[PDB]
Amino acid sequence: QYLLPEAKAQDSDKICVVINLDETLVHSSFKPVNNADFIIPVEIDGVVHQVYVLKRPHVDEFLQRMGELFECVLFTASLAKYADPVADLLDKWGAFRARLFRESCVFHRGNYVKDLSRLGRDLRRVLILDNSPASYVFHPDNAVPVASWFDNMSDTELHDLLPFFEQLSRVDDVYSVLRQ
Amino acid sequence: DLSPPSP
Ligand SMILES: [Mg+2]
């Protein structure tokens, strides 16, 4: 059994992109944040705590365009009790065709690894967007690096990455660009 | 610690 079902007919010819959440699209902490974008109550050991969520700049332009260009998949090492509410609020266009959480990761030498071989997709047509190069140790030639984001509101990386994803969305084999 | 490298 693979992590993903068969791609829907409107996704089948597109490239798959697995997209990280924390420090890629949003940043959260339990330390109170003024003027947060979302606050999500998250139960931990039977006590609800408020998780304060900041949206990385340009993330709506990014998700909205990505969902057109790709079969986008949320793939995070966090628990669904936190990720699903965040994703529900972020994904205003249905970009994420599937959601994969910590239980879908592989623990490898102290690190949760997104083993792309388990998605059920030709790896010539799979990309991973993740701020943590450890997340894609088994598939470095599938990766589009992105710097970890916390609160810098001057950041523009999601904006700056789009014309490159525009190119990638049209190739037959991502390795022809990323070299493998 | 929301998405942690390690538990
Ligand atoms: Mg991350």
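So for chain A, numbering is Swiss-Prot's, and the shown residues are 77-256, in order.
Going by what the header records, the deposited coordinates were determined by X-ray crystallography, 2.6 Å.
The backbone N, Cα and C atoms fix where each Cβ goes, and this holds for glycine too.
Taken from Swiss-Prot, the feature active site, proton donor applies to A:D98. According to DSSP, A:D98 (mutagenesis position) is assigned to a strand segment.
Annotation for A:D98 (mutagenesis position): same-chain Cβ neighbours under 8 Å, separated by at least 6 residues, are A:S104, A:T152, A:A153, A:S154. For A:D98 to N, Swiss-Prot lists a mutagenesis experiment annotated as follows: Completely abolishes phosphatase activity; when associated with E-96.
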